[PDB]
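Undergrad: First the structure, which I've put down as structure tokens, then a few questions once you've had a look.
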Amino acid sequence: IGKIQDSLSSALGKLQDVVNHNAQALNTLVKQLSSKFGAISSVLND
Amino acid sequence: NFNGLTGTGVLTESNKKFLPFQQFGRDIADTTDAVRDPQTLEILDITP
Ligand SMILES: *[C@@H]1O[C@H](CO)[C@@H](O[C@@H]2O[C@H](CO)[C@@H](O)[C@H](O)[C@H]2NC(C)=O)[C@H](O)[C@H]1NC(C)=O
């Protein structure tokens, strides 16, 4: 039990992966609010 | 409207420091979140 504590204190990639995936998707969602898709601008006030 | 920047939100006194040629600041994901008042030249945050 004393070695678990060292090996961790010094491995949680499966938990890091699901956090990263969700953040990478939420950022791609917002970064799409600045594409034209074939229009004159990306702003409705323009 | 700050000399062209049109928006909506609450304005608040800031504590960031632009460089003395930068007008407004942006966030990651690219949304305006700070401005500089042209007349008095002070930085103000923009919260929704
Ligand atoms: C724009 O003009 C205003 C006045 O029309 C200037 O305001 C002055 O600011 C100084 C601060 O250094 C005060 O001592 C004066 O009393 C202010 N004048 C008035 C009428 O309030 C303002 O400074 C100008 N903009 C810039 C960038 O200088």
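We number chain A the same way Swiss-Prot does; the residues here are 931-940, 944-979, in that order.
Structure method, as recorded: electron microscopy, 3.8 Å.
Positions of Cβ are set from backbone N, Cα and C atoms, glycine also.
Okay, these came from Swiss-Prot:
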type	residues	note
VARIANT	A:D950 to N	In strain: Delta/B.1.617.2, Mu/B.1.621
Undergrad: What does DSSP call A:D950 (variant position) in the simple three-state scheme?
TA: helix
Undergrad: So if I draw a 10 Å sphere around the Cβ of A:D950 (variant position), how many other Cβ atoms end up inside it?
TA: 10
